[PDB]
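Everything on this sheet refers to the single structure shown next.
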Amino acid sequence: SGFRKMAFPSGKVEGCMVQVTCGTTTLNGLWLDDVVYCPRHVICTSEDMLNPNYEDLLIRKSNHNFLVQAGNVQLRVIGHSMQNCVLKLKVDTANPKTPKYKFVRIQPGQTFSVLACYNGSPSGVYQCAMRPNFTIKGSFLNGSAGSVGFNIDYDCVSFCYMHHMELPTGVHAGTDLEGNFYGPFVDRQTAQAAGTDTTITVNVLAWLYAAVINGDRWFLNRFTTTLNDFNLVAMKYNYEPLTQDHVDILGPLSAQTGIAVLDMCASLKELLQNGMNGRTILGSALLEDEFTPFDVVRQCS
Amino acid sequence: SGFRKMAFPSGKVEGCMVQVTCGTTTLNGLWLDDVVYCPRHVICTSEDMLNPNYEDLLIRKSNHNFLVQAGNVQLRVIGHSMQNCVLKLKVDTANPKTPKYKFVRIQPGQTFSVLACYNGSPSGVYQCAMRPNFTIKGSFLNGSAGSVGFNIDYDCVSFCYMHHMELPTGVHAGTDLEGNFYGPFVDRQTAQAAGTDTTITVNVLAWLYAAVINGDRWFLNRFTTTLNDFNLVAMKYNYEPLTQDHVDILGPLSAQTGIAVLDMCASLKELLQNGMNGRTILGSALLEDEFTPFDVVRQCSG
Ligand SMILES: CC(C)(C)NC(=O)N[C@H](C(=O)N1C[C@H]2[C@@H]([C@H]1C(=O)N[C@@H](C[C@@H]1CCNC1=O)C(=O)c1nc3ccccc3s1)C2(C)C)C(C)(C)C
Ligand SMILES: CC(C)(C)NC(=O)N[C@H](C(=O)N1C[C@H]2[C@@H]([C@H]1C(=O)N[C@@H](C[C@@H]1CCNC1=O)C(=O)c1nc3ccccc3s1)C2(C)C)C(C)(C)C
C-alpha cells in the first residue's frame, strides 16, 4: 500500500536525448531513427525572439550551422525542415537505442512523465497533468526547452509533449511532437495569458478512491446524489462537470471498493461545501486532481 | 521556475534489475558485476516467514534452487552467501550494463529515488525521504521486495535502500545494500512498531526558501529569533531541533535570497503557532519536509 506521485521509468527516453546548438543558442533534442526533433526557436538569437519570422531565419541557415552532440559523439546534419513549431534535423546516424514509439496528442486531464534535461543531459523525472487551460505546472529552468513528456504502455513509448516556454504565472507551455501547441500560445515573446484553470473532477474522484483503498475513509457518508445535482454544485466551485463517460471510467474503482460513483460524488460535494477542517487525505490538505483513474489502478492494483 | 517532487532518471538502475525465484517465492534482485543482491526472505515459504532460522533454511538450499532471470536470459548461479539480511548470488555472467556505483548508508532526513519493480521489471519511480523513525512513506505492492533506492552524483549511482516489508501503519522498512536494516526492524512476521515520527525541520526551511525563490513570500516577516528560542517552540510541535550545522547547510539558500536563516526561522515559528489560514505555499496547504537543502538548490539553481 501507500500512494505516491509516481513517474514512468525513464531509461528508454534517456538514450534519445541529444544537445542541439545553432550559433550561441543551445537546447535539447529528441533523437529517433535518423531524425532529431527540437523546438524551432533554436535558430533564433535573443534579438529574434521578440518577433521572429521563422521561415526567413531558416532559409538563412545551412546544415553545418547545426551542431548535434549525443554525449561526446557529434552527429552530422544532412537535412533540415520545419514542421509547425518543431525543427526536424536529418542526421547521418540512426539512433541504435531508438525504442518502439509513437507520437500522441493528449487531452486535458491526462497525465504524463516529464524528463527534464539540460545540455542534452537528463536531470530529473516527475509526473504532471495537462491542465484544462492547456498549461502544465512543471519545473523548468533556462535551457530546458526540448525536454519531453511521455507515457509507457506495454513496451511502447508514447511521446506527447515537448517543452518550449514559461508563462508569467510560473506555468509551462509546449507542443506535441508534430509541433502544434497545446493551447492558444505561440513561440514568440509577445503578451499572452493562459485562460482560467479548473479542477479536474474525475481525477479528484479517482484520488478519493485511492484514499479508501489505502484506509482513509473519514470523508465518506451515507448519502447519494445525481449527476445533475452534483454538476450544479461543482460549477459553483470551478470544477469540471462530470459526464457519464467519467462515471464509466471509474467503474473498476467503484467495483474494488464497493462504493458507487454517485455515493463518492455525495462525499465530494460535502467536502466542497464544508472543507476538510484541518483533516488530511493521503497526506494532503487539499483535493488532488493530477491522478487519473488509470494512474490509481496502476498504483493500487 | 516551478517546484516538483523530482526523482533521478532511472535508466542506469533499470538495467540492473532481475527476477529471483526460489521455489514458489519470487522477488526482485540487483545485478552488479557478477553478483545478484536480493532480500534473504526469498528462501522462505509462506510457512517459514513467521519464525525463520535463515541459517537453517540456507544450508538446505543449493545453487540450482535459485532461478535468476534477466529479461529473456537465464543467469546461472554458481555460489551463494548471506550478508546480514541480504542474499548474495554469484552468477556466471557479469552485468554488461553495470554502472559506476557505490553502496551508501543514508541518515534520516536524506532523500532518494525509489525504482519500484515487480517480477524484475521496473514499474515506476518516485522520491521519498528516510523518516526520523527510519521508515519510508513509500508505495509498494506484493512482489516489490528487492526494489532499490538510489541517488545519482555525476556519473555514479549511490545505492542506499533495498525494500523488504510493510508495517501495519502502511509505511515501509528495508536495509542498506550491506543487509543492515534501517531502524529496529527484523525480517520476520512478528509484532513490531515504528517509533513516533517527527517533522524534518531543516527540510521545511529549505522548502520555505524554495517558495521565496518561486515568488511565494506572504509568510515572511521582519522579526528574528534565536536558535534556542526557535528550538523551544519546535519541540512543542514535534519538530526536530535545529543545530548550527543545519544553519550552515542552508547558507547558499540564505545567500541567494538575502533572507538570513534565523529570519526564516521566525517565519516558520509563526506558521506553527497560527497555521496557514487557508493559504498555500508552493501549492501545498501543509508544511512539506521531504526536500533537502540540496534538492532545492539542484531544482532551483542547476
Ligand atoms: C511569451 C510570454 C511573455 C508568455 N513568455 C515568455 O516570454 N517567457 C520566456 C520564454 O520562456 N521564452 C522566450 C523565448 C523562448 C522561451 C525560452 O526562453 N525557453 C526556455 C525555457 C524557459 C526558461 C524558464 N523556464 C522555461 O520554461 C529555454 O529553454 C531557452 N531559452 C533560450 C534563450 C536563448 C537561446 C536559447 C534558449 S533555450 C521563446 C521563443 C518563447 C522567458 C521565461 C525567458 C521570459
Ligand atoms: C512484521 C510486521 C507485522 C510489522 N509486518 C508484516 O508482517 N508485513 C508483511 C510483510 O511485508 N512481509 C511478510 C514477510 C516479508 C514481507 C513481505 O511480504 N514483503 C512484500 C512487500 C510488501 C507487500 C505489501 N507492501 C510491501 O512492502 C514482498 O514483496 C514479498 N512478499 C512475499 C511473500 C512470499 C514470498 C516472497 C515474497 S516477496 C517478511 C519476511 C517480513 C505483510 C505486509 C505481507 C503483512
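Here Swiss-Prot sets the residue numbers for chain A, with the shown residues being 3264-3564 in order.
Structure determined by X-ray crystallography, 1.8 Å.
A Cβ is built for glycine as well, from the same backbone N, Cα and C atoms used for every other residue.
As recorded in Swiss-Prot, the features of this protein are as follows:
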- A:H3304: active site, for 3CL-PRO activity (ACT_SITE)
- A:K3353 to R: In strain: Beta/B.1.351 (VARIANT)
- A:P3395 to H: In strain: Omicron/BA.1, Omicron/BA.2, Omicron/BA.2.12.1, Omicron/BA.2.75, Omicron/BA.4, Omicron/BA.5, Omicron/BQ.1.1, Omicron/XBB.1.5, Omicron/EG.5.1 (VARIANT)
- A:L3468 to V: In strain: Zeta/P.2 (VARIANT)
Taking the Cα atoms as reference points, how far is the residue listed as 'active site, for 3CL-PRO activity' from A:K3353 (variant position) in Å? 17
Let me spell it out: for each of the recorded positions (A:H3304, A:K3353), count the other Cβ atoms within 10 Å of that residue's Cβ, using every protein chain shown. Which one has the most? A:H3304
Recorded positions whose CB lies under 6 angstroms from ligand 1, from A:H3304, A:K3353, A:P3395, A:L3468: A:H3304
Measuring Cα to Cα, how many angstrom lie between A:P3395 (variant position) and A:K3353 (variant position)? 35
Using C-alpha atoms only, work out the spacing between A:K3353 (variant position) and A:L3468 (variant position) and round it to an integer in Å. 45
Where does A:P3395 (variant position) sit in DSSP terms: helix, strand, or coil? coil
Work through the variant positions one by one (A:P3395, A:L3468) and point out the residue whose CB has the fewest other CB atoms within 10 angstroms. A:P3395
How would DSSP class the residue listed as 'active site, for 3CL-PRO activity' in three states? helix
Once DSSP output is merged into helix, strand and coil, A:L3468 (variant position) belongs to helix
Could you find out if DSSP has A:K3353 (variant position) as helix, strand or coil? strand
